[PDB]
Amino acid sequence: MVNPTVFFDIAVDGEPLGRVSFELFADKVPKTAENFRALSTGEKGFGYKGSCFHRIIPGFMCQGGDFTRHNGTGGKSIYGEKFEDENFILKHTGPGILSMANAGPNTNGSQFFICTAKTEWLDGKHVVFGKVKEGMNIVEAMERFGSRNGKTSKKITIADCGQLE
């Protein structure tokens, strides 16, 4: 059963930018991969469609997935509560790594980040569960709207998202 692929169609102040696709490592972190997959399809009745990337820091990361409060304070998983750190098998090895944001041990919800640099200090603290497969260039384009404190200079949104074959 092949690892799923999901896509985000990104816009900038409502104007299309491009598509980023991700391989989700369901073979290694199935519970975490499944959360992200089902939030991307919206099949549980909530998820990432229409949400923003609220914190973009060039040379570090692009963080999104707070579909309830749009600022880093919200989000929820498909599991009715925040869920555990599944494992730390995979490491933050460089740009394109897809990993869970959190606020302490075992507090995964919906927020995630895309690395734009190697972030090894996060190893063992944030669960890595995917990587960018296509459109790393689009992540780099997104990154340019960020700033040192993370505030974006244009609204960066997931205008559509879902699963590709």
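Think of each number as a place in line: the chain as shown, counted from 1.
Determined by X-ray crystallography, 1.5 Å, according to the entry header.
Cβ atoms are placed via backbone N, Cα and C, with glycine included.
Taken from Swiss-Prot, the feature domain 'PPIase cyclophilin-type' applies to 7-163, supported by sequence analysis.
In Swiss-Prot, the entry for mutagenesis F60 to A states: Loss of ability to stimulate MAPK/ERK phosphorylation. The structure shown retains the original residue. Under 8 Å, Cβ to Cβ, and six or more positions away along its own chain, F60 (mutagenesis position) finds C115, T116, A117, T119. Mapped onto three states, the DSSP output places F60 (mutagenesis position) in coil.
Experimental mutagenesis at this site is recorded by Swiss-Prot as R69 to A, annotated: No effect on peptidyl-prolyl cis-trans isomerase activity. Reduced interaction with BSG/CD147 and ability to induce leukocyte chemotaxis. According to DSSP, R69 (mutagenesis position) sits in a coil region rather than a helix or strand.
Listed in sequence order, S51, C52, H54 are the same-chain residues six or more apart from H70 (mutagenesis position) with CB atoms under 8 A from its CB. In Swiss-Prot, a mutagenesis experiment is listed as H70 to A, annotated with the note No effect on peptidyl-prolyl cis-trans isomerase activity. Reduced interaction with BSG/CD147 and ability to induce leukocyte chemotaxis.
Mutagenesis annotation in Swiss-Prot: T107 to A, described as No effect on peptidyl-prolyl cis-trans isomerase activity. Reduced interaction with BSG/CD147 and ability to induce leukocyte chemotaxis; the structure shown retains the original residue. In sequence order, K82 are the residues near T107 (mutagenesis position), counting only same-chain partners six or more apart with C-beta under 8 A.
Swiss-Prot lists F113 to A among its mutagenesis entries, and the accompanying note reads: Reduced ability to stimulate MAPK/ERK phosphorylation. Taking Cβ-Cβ distances under 8 Å and a sequence separation of 6 or more, the neighbours of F113 (mutagenesis position) in its chain are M61, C62, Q63, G64, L98, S99, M100, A101, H126.
DSSP assigns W121 (mutagenesis position) to a helix in the three-state reduction. Sequence-distant neighbours of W121 (mutagenesis position) (same chain, 6+ apart, CB under 8 A from its CB) do not exist here. What Swiss-Prot says about the mutagenesis result for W121 to F is this: 75-fold decrease of sensitivity to CsA.
According to Swiss-Prot, the mutagenesis experiment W121 to E carries the following note: Loss of peptidyl-prolyl cis-trans isomerase activity.
Under the heading of mutagenesis, Swiss-Prot lists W121 to H and annotates it as follows: No effect on peptidyl-prolyl cis-trans isomerase activity.
Quoted from Swiss-Prot, the note attached to the mutagenesis of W121 to A states: 200-fold decrease of sensitivity to CsA. Reduced ability to stimulate MAPK/ERK phosphorylation.
Swiss-Prot gives this note for the published mutagenesis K125 to R: Loss of acetylation and interaction with TARDBP.
For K125 (mutagenesis position), the same-chain residues lying six or more positions away in sequence with a CB closer than 8 A to its CB are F88, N102. According to Swiss-Prot, the mutagenesis experiment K125 to Q carries the following note: Acetylation-mimetic mutant; no effect on its interaction with TARDBP.
Swiss-Prot lists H126 to A among its mutagenesis entries, and the accompanying note reads: Loss of peptidyl-prolyl cis-trans isomerase activity and interaction with HCV NS5A. Loss of ability to stimulate MAPK/ERK phosphorylation. A coil conformation is recorded for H126 (mutagenesis position) in the three-state DSSP classification, outside any helix or strand.
Its own atom aside, the Cβ of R69 (mutagenesis position) has 10 Cβ atoms within 10 angstroms in the protein chains shown. There are 21 other Cβ atoms within 10 Å of the Cβ belonging to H126 (mutagenesis position).
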